[PDB]
Amino acid sequence: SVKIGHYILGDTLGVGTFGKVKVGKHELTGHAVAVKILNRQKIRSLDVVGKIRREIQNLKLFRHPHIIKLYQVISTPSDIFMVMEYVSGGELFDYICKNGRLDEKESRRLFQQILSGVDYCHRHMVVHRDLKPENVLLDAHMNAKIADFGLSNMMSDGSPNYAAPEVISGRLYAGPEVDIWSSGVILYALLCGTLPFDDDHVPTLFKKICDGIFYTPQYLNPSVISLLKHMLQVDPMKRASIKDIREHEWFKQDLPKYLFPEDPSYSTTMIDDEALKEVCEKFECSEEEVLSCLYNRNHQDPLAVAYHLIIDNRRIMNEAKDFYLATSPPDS
Amino acid sequence: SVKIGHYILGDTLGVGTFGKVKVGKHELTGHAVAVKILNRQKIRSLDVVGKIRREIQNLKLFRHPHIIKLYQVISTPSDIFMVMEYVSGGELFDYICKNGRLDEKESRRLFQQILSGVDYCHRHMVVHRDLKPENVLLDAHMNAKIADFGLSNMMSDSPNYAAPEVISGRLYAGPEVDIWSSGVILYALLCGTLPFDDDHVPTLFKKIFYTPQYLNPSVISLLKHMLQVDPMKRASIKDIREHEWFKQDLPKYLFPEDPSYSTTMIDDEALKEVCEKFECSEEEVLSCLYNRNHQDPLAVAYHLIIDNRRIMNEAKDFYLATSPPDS
Amino acid sequence: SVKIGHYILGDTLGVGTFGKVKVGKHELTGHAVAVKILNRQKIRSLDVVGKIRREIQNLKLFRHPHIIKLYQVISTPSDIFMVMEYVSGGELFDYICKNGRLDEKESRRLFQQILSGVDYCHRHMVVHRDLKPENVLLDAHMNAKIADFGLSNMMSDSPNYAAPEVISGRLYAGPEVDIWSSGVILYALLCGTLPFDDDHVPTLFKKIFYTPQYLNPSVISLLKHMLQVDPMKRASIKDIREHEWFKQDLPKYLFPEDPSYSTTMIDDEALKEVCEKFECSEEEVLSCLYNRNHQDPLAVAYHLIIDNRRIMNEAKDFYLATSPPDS
Amino acid sequence: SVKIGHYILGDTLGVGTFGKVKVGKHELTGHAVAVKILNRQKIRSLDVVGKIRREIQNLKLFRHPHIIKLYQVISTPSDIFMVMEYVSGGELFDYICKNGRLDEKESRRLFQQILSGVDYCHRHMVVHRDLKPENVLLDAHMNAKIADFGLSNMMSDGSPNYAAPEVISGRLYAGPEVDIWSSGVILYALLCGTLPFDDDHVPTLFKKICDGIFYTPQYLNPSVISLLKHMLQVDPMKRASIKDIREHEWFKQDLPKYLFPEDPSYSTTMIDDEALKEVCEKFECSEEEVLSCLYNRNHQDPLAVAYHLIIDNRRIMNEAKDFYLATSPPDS
């Protein structure tokens, strides 16, 4: 046999530059997996700025239903083994080329799954990596699966289509913004079976992408079209954020609870009326302006810093003045 | 006329190598703050391996109630201002040496606060930093506050304990030593002296420990678990959290709630199945799952079994809002 | 009256998402510069995973002659100013499309400059970034300058080539693709067209390459080595450095001198001894030593033999001013 | 046998929390080594903030004569092996307790070796780590060896003495500064056989450390005493730097060439007289002020930035105007 750890290796599923991907099965539980074998020698001869060494030590063991799981990593003197979730689905966009567009309900279900993984990635990844639809798969059960968990898509080998406006240009971007735009063309591809901007050659293609105007099939209700317009904003400052999509009526319909974490937000019952009023007075602003910061966790805003100074230095203690610790702290 | 952002700077409260620390007050709200002024010139001339630069950019704005708050940082061409919570109380270990030991009621309260900040630090500090009891202050309101959130005990310008592993200079993770460190603090509150150090440096090493007349057997078991010489046997944060003496009058806001405990864990099938195929006990498998030990072949097997279930949503996917661990 | 540090800002030269780029001139010396203004507010509202923040703090002040220089960075409460070298020439690939291909003499010169900057980037850039030929400009003095030193092609607001490994979306180190990328640039200088792309996207993948009438067999061998489809067979920076066509009229200042080559390497004893105990050739062992491949069991064995020598200072310890590689 | 990779394990030299250190020998070349075996299970149960995982991935393979070499790291599913240089010397400060002080020549030789390693560490280490004299060993040939290369000293198990002023206090420091101070008490220990500040109990001990005044035995020539005073400056801004020590006459005597790298510095022949004069005129300064920046690589100084702007924008090109690329770039 070919055996590493608790896993017995099998047929070769594909070959990369740095090694092959063999099918495997846990010797005890019998579950099937996909094991990527990276050869230390091949890596050493290639990775001279330490990029790959780096990408590998940035991996985490991802448990999310819609991202390919990295169950664990096993090391040997000459090799490194990555035991992953086995997914035989092929690309999602390949399914769309074959089957055509899907119905609203299957589009929404899948879209909610994909967006669930993207959000999870934003939270837990050492370094950001752009969402690529080629890396979106669908397993035997018709479930979305993100192929790239921080090392390249090992699953698939062998485009003429999408790029975000900031990306087509030489412009600097954060990447959740472009993930939204990317997630926009995916959602569109699901409902329509086409890309929102597919023009024939390169000059006219990336031209309309900057225009932002896209065709709207008749069977698209104005609710999903409003969402699609917001996600596809050419101006990243005007573009929808994950929270925007999360609060959109079209998206929220039949949304499974387990998908997104229950993030504690700011509640009206926390509000300190005296402090709110003091700030609005000492500044020029209105309550909406200050409340907006508290609800959106805009804590570095001079209004929020002031409000917090008043809360923390109250002599009498309140039940709702303590939302501080449950939260993570932000960075500068 | 010394004003930065919304803050007017005052008397110099303390002077460091890279800049001084001035007291300030907010220009609109009257609140007092403590502003650390870091000089780009002094720093540039001194940290040549980039330690200080790194440490500064690893800072986050800590808003925990028992850790000194960093409200905001303001940048100028020649300086970097750190607007922090102003706490004018002295070191806690200083208060215990002058006025005597405290009572069970006040010791527990203070200890719970301190451990709350320590846990918070373990969670969100980028690089670990040993908890030093000298960095624990006590304000006018008698609330514990940890001074070092990742630069320095910024506030202020004496036998020394260190964990066994630290004294012998061996390799350690540091939450382990933080537990040990918090052990001598807890002891100090109840006693007013340190559990081992009566001495100068040589004999302090090898130095159980003395147990004053009224110490209920409940708190002695806790202190005993925290002060274990063997780190593999030493108490963990979760152990203290579940200890009876600790659970008494424990403020709600102190710790976050994500322990995965019964119904959300219970897989009767995988529980025993792993315990069968691997020859081990339930306790061992349970232990890996509660911790970030998912890389343990027991946890990996368990998860393989869980993720391949037919229909179970409650246990299988509902737990996946927390974070992944690393290899 | 827009002045930052010693610099007076001018007409807006370009506007980005996070701030604009204004031209400036030094207040004392008349020199012109290009100042990127980054807005803390825009950034804070957009990079929520900290990518931009990270990228900014990974910046170093690059003074290489063929890479856009970052002279200094100035910080204000609301903004971050980047004082850079002002280069008003257009993209190099733009110059080649309008006015025709260049001659061997000028192509070699430009190519040597470009590779010099690329090598510099490989050495001192914290995170690797693929060399994009669109980011290569050409100044009024006809000297190549790479625009992206680690933030963005900051200067300016068209078929696209990508290395085989990049197009298929597979894992890569990136100096490999930089060689490939520099290959199509070198080809562009001599030809005035791209080596494969005649097309739109599908056929560009699988797409040796055409060889115009007078191309001496010396430059065709180089281009052939750089444009290898298999990265394991592809030319490395050191290969190009040692190539005959490249070595011609090569400016002194371009590359640093630390190749360890003959007398400083020669260990006749370890050379063969490793080659004996391991069954392999001299070429293989030599290859690991020249590179940072010291982790190869051949190099480890060789070093074990070297460090345990009796008296040899010249080869043994004299080589240890460079840097260690990592595991 | 007990064999990992090309190495055959042997007698246990000591036991750590996370594993033992066994003697080993290369199966082919026969050279003896010390192999630290770190157990993945022990690490996982302890390292929960990821400190140790981190320290290990920060390791580099150090080739320096006076720092313990990490020849390579070998990985297995349950273990990690670190193959290091075998050094049987015991602590340097232990040798001093036994033998007493050394002569100037053996002190200088050893001091030059130690300082050579410290400088190397400053250059190549991901994260700074304070120099501890307990971690300074001397091999069978009387050669200084730094035990901690970025993971704890594995070599030795089982103090009442030194700490730098910034360290005794709660003060923030860079650490090459305190390394100098640390290296100061080591040099002193070598010549004297005692520590410069050894007072009896803790109150009086750290008190004199802040005073900086120390006893000076008669057999100490004023040249080494000047060096010792500079290294032991209580004010870190006044304290000697590696370059200061490097240029000191006492240190430079009989200094082996291989010890320190030949760093290119700034030479008089590079000087641009017109540019130097322009700067001094447009500013208030003198040539010394500007030259000092160029010689000390103080390039972020407004004088240096100005000087460089003039050099880089000269129309005619010079041979000596190009010192730029041979250098590494600095950080902000």
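First residue shown is number 1, and so on along the chain.
Method of determination (from the header): X-ray crystallography, 3.0 Å.
Just so it is clear, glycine is given a Cβ too, placed from its N, Cα and C backbone atoms.
In this structure, A:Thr17 (ATP binding site) belongs to neither helix nor strand by DSSP; it is coil. Sequence annotations record features per position, and here Swiss-Prot assigns ATP binding site to A:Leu13, A:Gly14, A:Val15, A:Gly16, A:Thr17, A:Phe18, A:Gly19, A:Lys20, A:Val21, A:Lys36 based on sequence analysis.
The active site, proton acceptor annotation in Swiss-Prot covers A:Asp130, and the record cites sequence analysis as its basis. Its Cβ placed at the centre, A:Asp130 (active site, proton acceptor) has 15 other Cβ atoms within 10 Å. In the three-state DSSP scheme, A:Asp130 (active site, proton acceptor) is classed as coil.
Taking a C-beta cut-off of under 8 angstroms and a sequence separation of 6 or more, A:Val279 (mutagenesis position) has the following same-chain neighbours: A:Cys285, A:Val290, A:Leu303, A:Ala306, A:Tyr307, A:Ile310. Quoted from Swiss-Prot for the published mutagenesis A:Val279 to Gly or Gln (Swiss-Prot position 307): Activates the kinase activity.
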On the Cα atoms of A:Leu13, A:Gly14, A:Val15, A:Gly16, A:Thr17, A:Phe18, A:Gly19, A:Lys20, A:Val21, A:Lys36, which are listed as binding ATP, what is the maximum pairwise distance in Å? 14
Under 8 Å Cβ-Cβ to chain C, which of the recorded positions A:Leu13, A:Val15, A:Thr17, A:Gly19, A:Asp130, A:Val279? A:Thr17
Spacing of the two Cα atoms, A:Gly19 (ATP binding site) and A:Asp130 (active site, proton acceptor), in whole angstrom, works out to 24
Once A:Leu13, A:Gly14, A:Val15, A:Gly16, A:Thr17, A:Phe18, A:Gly19, A:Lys20, A:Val21, A:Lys36 are set aside, which residues in the chain still have Cβ within 8 Å of the Cβ centroid of the ATP site? A:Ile37, A:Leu38, A:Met154
Can you tell me the CA-to-CA distance separating A:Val21 (ATP binding site) and A:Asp130 (active site, proton acceptor), as a whole number of Å? 24
How long is the line from the C-alpha of A:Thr17 (ATP binding site) to the C-alpha of A:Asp130 (active site, proton acceptor), rounded to the nearest angstrom? 22
Look at the break of 8 unmodelled residues running from A:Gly158 to A:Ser159 and give the Cα-Cα distance across it in Å, whole number. 10
Would you mind reading off the Cα separation of A:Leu13 (ATP binding site) from A:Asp130 (active site, proton acceptor), to the nearest angstrom? 25
Using a Cβ-Cβ cut-off under 8 angstroms and a sequence gap of six or more, which residues of the chain neighbour A:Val15 (ATP binding site)? A:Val21
Binding-site residues compared (A:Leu13, A:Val21) - the one with the fewest other Cβ atoms within 10 Å: A:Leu13
For A:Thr17 (ATP binding site), the number of neighbouring Cβ atoms whose distance to its own Cβ is within 10 Å equals 21
Cβ atoms other than its own within 10 Å of the Cβ of A:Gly19 (ATP binding site), all chains, total 22
